[PDB]
Amino acid sequence: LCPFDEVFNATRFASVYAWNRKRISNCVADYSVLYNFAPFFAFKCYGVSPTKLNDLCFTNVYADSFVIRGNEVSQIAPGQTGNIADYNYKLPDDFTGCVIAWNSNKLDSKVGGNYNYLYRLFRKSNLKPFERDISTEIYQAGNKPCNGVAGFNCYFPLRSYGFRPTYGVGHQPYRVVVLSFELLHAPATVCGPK
Amino acid sequence: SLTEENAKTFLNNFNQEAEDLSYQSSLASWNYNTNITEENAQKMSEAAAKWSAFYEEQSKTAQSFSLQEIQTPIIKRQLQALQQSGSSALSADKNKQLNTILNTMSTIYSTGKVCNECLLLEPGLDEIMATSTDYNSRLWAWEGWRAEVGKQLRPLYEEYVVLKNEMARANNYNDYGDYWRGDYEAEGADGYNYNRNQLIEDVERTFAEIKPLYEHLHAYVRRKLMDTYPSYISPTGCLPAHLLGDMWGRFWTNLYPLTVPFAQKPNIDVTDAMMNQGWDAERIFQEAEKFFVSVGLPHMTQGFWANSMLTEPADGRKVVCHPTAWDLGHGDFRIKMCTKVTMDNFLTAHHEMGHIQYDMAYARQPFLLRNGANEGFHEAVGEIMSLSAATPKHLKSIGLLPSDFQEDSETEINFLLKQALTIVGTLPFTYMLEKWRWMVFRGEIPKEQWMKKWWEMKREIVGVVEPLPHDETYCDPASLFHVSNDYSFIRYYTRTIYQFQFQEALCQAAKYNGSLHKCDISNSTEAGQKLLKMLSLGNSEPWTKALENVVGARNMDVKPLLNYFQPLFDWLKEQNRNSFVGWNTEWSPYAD
Ligand SMILES: *[C@@H]1O[C@H](CO)[C@@H](O[C@@H]2O[C@H](CO)[C@@H](O)[C@H](O)[C@H]2NC(C)=O)[C@H](O)[C@H]1NC(C)=O
Ligand SMILES: *[C@@H]1O[C@H](CO)[C@@H](O)[C@H](O)[C@H]1NC(C)=O
Ligand SMILES: *[C@@H]1O[C@H](CO)[C@@H](O)[C@H](O)[C@H]1NC(C)=O
Ligand SMILES: [Zn+2]
């Protein structure tokens, strides 16, 4: 059995820019275990059908988990742009996989404030499909050469989330997992149930 | 390499930090309002100080981006909404002096007492001016108040005016009046451009059409008060300032028992009908939510029923006990209200929920644009809801009035009169006070003729005569809360105009055939999507375009106001035949 339980029922998820990636290979993939993790805010599969997932086999199933706001859940989709899928985690155009997303207010919200989840806001250029950036360099906005200090035309790229339970439904913490299937010429070792 | 993208990045960073700092400040303020303690007050003060420091630092940092290079309209508007400094333009010494003068005036107004009984402003004076009908019992209190508070605030107000003029000139303005009229300044296309100096030409123009109705109402009130005041009212004279149901005369609602068209048919009250059915605060809020959803507005958030304090706490918490609609941010909308099962609270619940529905509309706009079009717009969206929820047709649909009841003419006339005593009677006083403050700040009125010109305008605009002579030693304008404490007062006239404009625009869109005051926007999804077109813009567009999106006009219009009281206007014109509509500006109660 593939470790799908340790991806959706984890204890602490990573940030959006440092999205946690896990490779799933050499194991029977039971696609029926995805359910039972609460009514999902989103269960959108691109290029495949959520029903016939047990009727095929892929070489590798990459699982990318990250926490984002509620209004930014729609930005995790091929083609769409915004503030999340431009400098933190961009999806390929011809993406054949499944994006699941569910609220996690009870687990990832503190009364004082859960400032542990960070997100990149400023960057020189947009990212590429399946690219990670963990740099903490000052964003040189203007022509003034920044010297590691913050101020005018020198802003910090990584900001923090003010997750609190008093938020509404669009700013609460939402955990999003992305399962991307790979079909290289290598022999398939990840099949469904029997 | 262009400054446009740099300004965009700066605004993005400012909004990202403000959506957290202002949220923390609002949360601290709410925690203070929940349980008023010494620690919560300190936390709220620290949060407000941090927010103000951040805002002034960003404003000092934002002034390095002139609006001439910014081509994008929304970016230019966001930069303009932040470059405005305000009181920080003055030096440290002048700012400290102005703050000390403001605090001293606020302390004098809050700790004012009139004794020859010995009471204060709110406990005894308000009740006497509202309920008591004796001539001397009101005259002595009025004279004592306007002789103590006026003479104690005059020397401070004389320097306050100069300090405010200096602050205005320091912010590239001319006078304090022009600074207060800067909120109605719009920018955009050739038709969507409004100027500050253009407002003065409209507020007067809008006053000419409401003059005959106000004259008829004043004549009717005078004829009705002649009975209770036989030897103190002239048939062709003005009314004393202490016989208006209030210390200043802002609202004439206290004169309803003395000025009633038909006493044998009182107004409609649903208090007992609501108590019989066993309703409560949560039921009132659910009915208000159903009313707001029926017209076609978004649904309330789940946190509104959990984190908001809809009822009075029984855990011993001391609240201010007044209605307020708080928008903390990030989808946090709450209502703090001393809600009961009464009818006035039932209408206030629909009034305050309108502000919440407004705040839930422009949430998609940037933080520098999360506000109404002007000071007269935000308070105008919630007021029209009560006008539609307080109709005899809406009360029968909900279940407060039985189906066997029928609308009567005398009851409608009494209701229109009671509404005009509060809505129509406050417009001339507001206009006169604003004109006086504008002409004083502009230096047109010399400092040796403040009281003279004030009482001269009291006779020509409002038609109020003083019962005793008051020389320049007093300062009666400063006796008002909005004048003593720094606050704008022209917003009420614009609100009163815009509420009737919106009411007419939303009633003509639903194809309603009847009186304007008996409209009912319920069961009309077209009246919500048309209003949401303006509520979703907020401050991202000039107020002229926001007003055109609803009513079509790009300026104030008083014709909807005259159509609201048209039956009452005809009734007053028919009843005031055996009288002279108007007043001569020479009669004086103190003179023989
Ligand atoms: C009365 O006011 C006090 C403020 O001192 C409240 O105590 C706070 O309660 C909130 C919510 O539980 C928390 O911040 C802390 O537990 C308290 N803060 C501090 C600084 O002690 C108290 O909750 C209020 N009473 C009620 C019934 O709410
Ligand atoms: C997740 O794990 C916890 C503890 O192991 C368990 O109680 C819970 O039922 C799990 N969730 C699901 C959907 O099985
Ligand atoms: C308004 O709609 C409600 C439910 O949609 C209905 O019960 C009520 O009778 C309607 N009122 C009128 C006047 O049509
Ligand atoms: Zn209010």
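The chain as shown is numbered from 1 upward.
We read in the header that electron microscopy, 3.0 Å was used to get this structure.
Backbone N, Cα and C atoms are what each Cβ position is placed from, and that goes for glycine too.
Annotated features in Swiss-Prot:
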- A:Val149 to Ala (Swiss-Prot position 483): Increased resistance to neutralizing antibodies (MUTAGEN)
- A:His185 to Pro (Swiss-Prot position 519): Increased resistance to human covalescent sera neutralization (MUTAGEN)
- A:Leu34 to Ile (Swiss-Prot position 368): In strain: Omicron/XBB.1.5, Omicron/EG.5.1 (VARIANT)
- A:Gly112 to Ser (Swiss-Prot position 446): In strain: Omicron/BA.1, Omicron/BA.2.75, Omicron/XBB.1.5, Omicron/EG.5.1 (VARIANT)
- A:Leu118 to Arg (Swiss-Prot position 452): In strain: Delta/B.1.617.2, Epsilon/B.1.427/B.1.429, Kappa/B.1.617.1, Lambda/C.37, 19B/501Y, Omicron/BA.4, Omicron/BA.5, Omicron/BQ.1.1; Contributes to cellular immunity evasion and increases infectivity (VARIANT)
- A:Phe122 to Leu (Swiss-Prot position 456): In strain: Omicron/EG.5.1 (VARIANT)
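Shown on the structure are the features that Swiss-Prot records.
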residue: A:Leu34; record: variant position; contacts (Cβ under 8 Å, 6+ apart): A:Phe4, A:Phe8, A:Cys98, A:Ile100
residue: A:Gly112; record: variant position; contacts (Cβ under 8 Å, 6+ apart): none
residue: A:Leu118; record: variant position; contacts (Cβ under 8 Å, 6+ apart): A:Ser15, A:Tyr17, A:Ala18, A:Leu158, A:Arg159, A:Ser160, A:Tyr161
residue: A:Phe122; record: variant position; contacts (Cβ under 8 Å, 6+ apart): A:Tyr87, A:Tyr139, A:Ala141, A:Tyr155, A:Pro157
residue: A:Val149; record: mutagenesis position; contacts (Cβ under 8 Å, 6+ apart): A:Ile138
residue: A:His185; record: mutagenesis position; contacts (Cβ under 8 Å, 6+ apart): none
Candidates from A:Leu34, A:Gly112, A:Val149, A:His185 close to chain B, where recorded positions are judged by Cβ under 8 Å: none
